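Novice: Before anything else, here's the structure in question.
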Amino acid sequence: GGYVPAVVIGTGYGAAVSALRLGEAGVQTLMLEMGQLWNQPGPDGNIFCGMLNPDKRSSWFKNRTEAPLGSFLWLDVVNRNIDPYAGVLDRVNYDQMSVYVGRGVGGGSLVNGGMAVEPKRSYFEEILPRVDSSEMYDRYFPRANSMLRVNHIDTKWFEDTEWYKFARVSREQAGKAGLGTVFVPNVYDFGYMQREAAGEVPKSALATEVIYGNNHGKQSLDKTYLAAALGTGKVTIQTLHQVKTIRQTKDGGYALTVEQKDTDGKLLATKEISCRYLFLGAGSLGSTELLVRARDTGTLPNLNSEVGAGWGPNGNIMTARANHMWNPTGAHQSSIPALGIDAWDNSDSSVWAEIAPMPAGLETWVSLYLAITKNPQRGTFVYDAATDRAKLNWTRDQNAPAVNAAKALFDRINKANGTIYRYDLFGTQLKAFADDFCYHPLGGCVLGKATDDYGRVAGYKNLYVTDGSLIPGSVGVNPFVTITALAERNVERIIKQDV
Ligand SMILES: Cc1cc2nc3c(=O)[nH]c(=O)nc-3n(C[C@H](O)[C@H](O)[C@H](O)COP(=O)(O)OP(=O)(O)OC[C@H]3O[C@@H](n4cnc5c(N)ncnc54)[C@H](O)[C@@H]3O)c2cc1C
């Protein structure tokens, strides 16, 4: 423990942008990450386990592996009991919602599908009217794409390869309903993916890896922003260090209590770390819990009532259609999506749907979709002092508008093609729409509500939030490009005016 000029909590998108720019500005910066640095070959010689061979590396402190959502019917057979371990993917269970987040250096960039998508400017303008959309679209979004290593699939290869048959089938089906598809830019190197298919390089996307990490191809933040931040000479990263409490010191600045653990979860030390500038990049869940805890235990008593509010799951809904026998989706499906259905017009019927691959590795005729919808419902994180946890006050009926929007779009597709939903992919009960999970948690510390328009926490100086907690519950697309671009805007301004 001791003093560092700047501390960044977490190592996801908001954190990584912040630390790079701080380091470039000459500010010595310590990043504290509760998960691991994923660079140690494991028992199979790989850093990460695949989706057909999950082991303790797959899961943050659970005692059994779980099938990727949509896949239980085919992948429960590979599940096994495991030791609780500092694995890469954390299913965080709240009363009526399960939020999936990455744990490690790089955060959700380790486990996500790589999809780098800019929101519709008119929707950005609706959700954040206090922000200048011009600089976002002409400066920050381009900067983020370049630093993230966003790239584009070759359309000829896409059209030919067996690995994207699943995507072409849904494109054809959607077309019969008058719905168009879009190619989705990615941080997975598509050139690498071609060479995987050709047998020239080790497979990752083409070997059923994504949600527990990619051993190859995916340019997660440890390779992009965080590598650059380390390269400044002004940034260091301490792992298996979880920030528990934040206080304003009597002499200025912030002090943190930080627990260091081993990979089995044993407590090794509790350290006090202080700083001048404190940046929260612990995610929608993590940053919001730190601040509700600090307000409600009296260590940051001047936090406002908007801390904790305004959470939403980005309208996330999963659903699946049963194809006709003559439309097999293939046994070989790249684990990186390449196409979406863009039916998003900012109205309440809007849907942006990823055409999602399935990992079963045999023909199932199923088409899987992750829908992103416009649902005004929000939840609130409240502090439970008894257990020292933020609890998310969301109820499953709050996803009814999301279900309704997703169903209306997929009903069109089913009507045009004479197909039906699958009802058995998410559990025993007939359920065509998974409505109590989230991959894209947004809000809790909303920009302009809990913070100023650059993420400065209201009530405090030199205290910043940088991450998905800033976004008001919805962006209409996969969120990380927006988190990244918004973090570029925010840290630039903070450094210029405050540092
Ligand atoms: C299965 C899945 C698929 C997804 N697919 C996509 C996709 O293709 N495209 C897209 O745009 N988005 C996708 N997402 C969402 C995207 O990954 C997240 O929106 C993004 O990672 C959020 O960034 P963040 O900076 O807010 O936080 P995170 O990336 O979640 O990072 C927070 C970091 O802080 C650490 N941390 C938390 N609390 C503490 C603490 N108290 N002390 C220390 N460290 C702490 C965490 O361990 C983590 O490393 C996906 C996510 C999942 C789970």
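The numbering of chain A matches Swiss-Prot: 45-543, in order.
Cβ coordinates are placed from backbone N, Cα and C, and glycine is handled just like the others.
Feature table excerpt (Swiss-Prot):
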type     : residues                                                : note
BINDING  : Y57, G58, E77, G152, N156, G157, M159, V287, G512, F524 : FAD binding site
MUTAGEN  : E398 to Q                                               : Mutant does not catalyze isomerization (>10000-fold reduced), and oxidation activity is 30-fold lower than wild type
ACT_SITE : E398                                                    : active site, proton acceptor
MUTAGEN  : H484 to N                                               : Mutant activity is 4400-fold lower than wild type for oxidation, and is 30-fold lower than wild type for isomerization
MUTAGEN  : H484 to D or E                                          : Mutants do not catalyze oxidation (>100000-fold reduced), but do catalyze isomerization, 10000 times slower than wild type
MUTAGEN  : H484 to K                                               : Mutant is inactive in both oxidation (>100000-fold reduced) and isomerization assays (>10000-fold reduced)
MUTAGEN  : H484 to Q                                               : Mutant activity is 120-fold lower than wild type for oxidation, and the same as wild type for isomerization
ACT_SITE : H484                                                    : active site, proton acceptor
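Context for these features, please: burial, neighbours, distances.
Specialist: Other C-beta atoms found within 10 angstroms of the C-beta of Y57 (FAD binding site) number 31, with every protein chain shown included.
Residue environment of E398 (mutagenesis position) contains 24 other Cβ atoms, counted within 10 Å of its Cβ in all protein chains.
In three-state terms derived from DSSP, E398 (mutagenesis position) belongs to an extended strand segment.
Reduced to three states, the DSSP call for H484 (mutagenesis position) is coil. Cβ neighbour count for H484 (mutagenesis position) (all protein chains, 10 Å cutoff from its Cβ): 26.
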Novice: Between the binding-site residues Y57, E77, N156, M159, which lies closest to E398 (mutagenesis position), Cα to Cα?
Specialist: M159
Novice: Among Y57, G58, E77, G152, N156, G157, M159, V287, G512, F524, the annotated FAD contacts, find the widest CA pair distance and round it to a whole Å.
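Specialist: The FAD-binding residues span at most 29 Å between Cα atoms.
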Novice: Let me know the DSSP-derived helix, strand or coil state of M159 (FAD binding site), please.
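Specialist: Assignment for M159 (FAD binding site) reads strand.
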Novice: Taking DSSP as the reference, which of helix, strand or coil describes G512 (FAD binding site)?
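Specialist: Looking at the DSSP assignment, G512 (FAD binding site) belongs to a helix.
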Novice: Quick one: pull the CA-CA distance for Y57 (FAD binding site) versus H484 (mutagenesis position), whole Å only.
Specialist: 13
Novice: Cα-Cα, whole number of Å: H484 (mutagenesis position) versus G512 (FAD binding site)?
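Specialist: The Cα atom of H484 (mutagenesis position) is 8 Å away from the Cα atom of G512 (FAD binding site).
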